[PDB]
Amino acid sequence: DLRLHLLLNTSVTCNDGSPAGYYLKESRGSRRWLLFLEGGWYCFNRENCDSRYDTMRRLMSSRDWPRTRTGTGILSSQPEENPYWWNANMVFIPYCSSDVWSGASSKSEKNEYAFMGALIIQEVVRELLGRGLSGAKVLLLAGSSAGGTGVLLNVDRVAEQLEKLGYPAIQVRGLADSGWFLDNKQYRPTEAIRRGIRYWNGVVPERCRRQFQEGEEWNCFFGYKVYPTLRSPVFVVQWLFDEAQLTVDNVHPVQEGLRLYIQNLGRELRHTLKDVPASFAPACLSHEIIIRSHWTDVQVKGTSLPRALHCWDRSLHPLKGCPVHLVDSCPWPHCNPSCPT
Ligand SMILES: CCOc1cccc(-c2nnc(N)s2)c1
Ligand SMILES: *[C@@H]1O[C@H](CO)[C@@H](O)[C@H](O)[C@H]1NC(C)=O
């Protein structure tokens, strides 16, 4: 169980002005820290944010949050559930900003909602330094779905923040799960992200912003475009046939047209990962994995995800029998026998 702490700086808020926060389980004998970003889509104007507030309110407010949460998957402390980092200090950061963790805008007389995702991450890091993070050797910023995209948008800013605060020896790294999307042709959101950035006062990494420039910052929400601009090591986990990708593409006895569409999506995803040295991409139809209790079950080329992450750790000190780049080559969902049922 991880215990809730609401942020002492009450100007850093969820969508409705209530305080943001984090859940924490400390491990006194460890210098590794795992900060996980929750996912859950986003909203991009007054009307669809109002709808979200009616029936997805825990993603917009802390008023009804429970005081504890059970750590699962990579946030579990049991070695049998989490062979990778079971003895680490564990942090779960709830997603209550509806902005893919990019926003920097307060609620005010002209803004019905606050969008403070980028500032929530910075404030969590600041307040954790007084609770033991000042002694860390590695800070892994991880996340799933919108939280995986949030890793890509924020990992280098966390590294810069710790450098400027006088902690140049903490190694900052990223783990992006199910946040690597393609701005492809639909079978039957670039615009929704463009509108969202203006609504949220969204911020993107500096080098990516300089490449694409004003009005085109939406490009930096797409992994294959923002990843080459990053300096921190990032490990990319992505199902080749991601369900959120297919939903946006308007895909739901498969005939030739849809067969070719689905095979081309897998091929394109594989192509964007060809030069990503730390990656895990199985040929499955699914969505998210790293905080699932059965995350230990899937394998690519005989290597599990916890093993690949451990091999990544060793590489940051090629390794015999300890691979870090694992991408399936077979071209149809569930051609990998270990896919989630
Ligand atoms: C942060 C990006 O989020 C997503 C997620 C899933 C799909 C898409 C898109 N698909 N087709 C497009 N033209 S954009 C974007
Ligand atoms: C509180 O958070 C706001 C928003 O990021 C920031 O401008 C301010 O400096 C913070 N105050 C303190 C005391 O940390």
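Residue numbering in chain A adheres to Swiss-Prot, whereby the residues present occupy positions 88-275, 287-350, 355-419, 428-451 in order.
When the header is checked for method, it gives X-ray crystallography, 1.6 Å.
Every residue, even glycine, has its Cβ placed from backbone N, Cα and C.
Under the heading active site, charge relay system, Swiss-Prot lists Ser232, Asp340, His389. Record note (Swiss-Prot), mutagenesis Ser232 to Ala: Abolishes enzyme activity. Unable to mediate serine depalmitoleoylation of WNT proteins. The unchanged residue is displayed.
Structural mapping of features recorded in Swiss-Prot.
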| residue | record | DSSP class |
| --- | --- | --- |
| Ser232 | mutagenesis position | coil |
| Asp340 | active site, charge relay system | strand |
| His389 | active site, charge relay system | coil |
If you count Cβ atoms within 10 Å of the Cβ of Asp340 (active site, charge relay system), leaving out that atom itself, what do you get? 25
For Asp340 (active site, charge relay system) and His389 (active site, charge relay system), what Cα-Cα distance in Å is obtained after rounding to a whole number? 6
Rounded distance in angstrom between the Cα atoms of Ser232 (mutagenesis position) and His389 (active site, charge relay system): 8
Residues satisfying Cβ distance under 8 Å from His389 (active site, charge relay system), sequence separation of at least 6: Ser232, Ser265, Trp337, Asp340, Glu341, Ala342
Give me the count of other Cβ atoms within 10 A of the Cβ belonging to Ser232 (mutagenesis position). 21
In this deposited model, 8 residues are missing between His419 and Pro428; what is the Cα to Cα distance between those two, in Å, rounded to a whole number? 12
Across the 11-residue break in this deposited model, measure the distance from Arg275 to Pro287 using their CA atoms, rounded to a whole number of Å. 14
Between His350 and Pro355 the model skips 4 residues. Roughly how many angstrom lie between the two CA atoms, to the nearest whole number? 12
